[PDB]
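**Q** I have a structure I would like to understand better, so I am pasting it below and will then ask my questions one at a time.
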Amino acid sequence: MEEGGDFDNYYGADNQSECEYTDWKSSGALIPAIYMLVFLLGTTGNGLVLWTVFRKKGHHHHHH
């Protein structure tokens with residue numbers, strides 16, 4: 001009878017990385033990786049950094 005199978009584990013899937021089970025059924029887990037590469041490029045530490053700089057050494061100590 002056909003129950004059990006014979007040699008059916010052809011290796012190859014060299015990834016099993018914890019970086020897809022999150023964006024699986026979403027966009028193929030290939031578009032999000034790019035969406036960020038273009039996001040953090042503007043955020044994270046770009047434009048918002050030098051901003052806090054010219055926001056702390058302002059004037060303050062104003063009269064009172």
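Numbering starts at 1 and runs along the chain as it is shown here.
Per the header of the entry, the method used was solution NMR.
In case you wondered, yes, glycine gets a Cβ from its N, Cα and C as well.
Under mutagenesis, Swiss-Prot gives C19 to A with this note: Decreased APLN/apelin-13 potency. In Swiss-Prot, a mutagenesis experiment is listed as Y35 to A, annotated with the note Decreased APLN/apelin-13 potency. Decreased G(i) and beta-arresting signalings after APLN/apelin-13 induction. Mutagenesis annotation in Swiss-Prot: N46 to A, described as Loss of beta-arrestin recrutment after APLN/apelin-13 induction. Small decrease in G(i) signaling after APLN/apelin-13 induction; the structure shown retains the original residue.
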**Q** Inside 10 Å of the Cβ of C19 (mutagenesis position), count up the other Cβ atoms and send me the figure.
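**A** Around the Cβ of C19 (mutagenesis position), 10 other Cβ atoms lie within 10 Å.
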**Q** How many Å separate the Cα atoms of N46 (mutagenesis position) and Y35 (mutagenesis position)?
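**A** It is 16 Å, counting Cα to Cα.
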**Q** Once the DSSP letters are reduced so that anything not helix or strand counts as coil, what is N46 (mutagenesis position)?
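**A** Reduced to three states, the DSSP call for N46 (mutagenesis position) is coil.
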**Q** Express the distance between the Cα positions of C19 (mutagenesis position) and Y35 (mutagenesis position) as a whole number of Å.
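**A** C19 (mutagenesis position) and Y35 (mutagenesis position) have their Cα atoms 15 Å apart.
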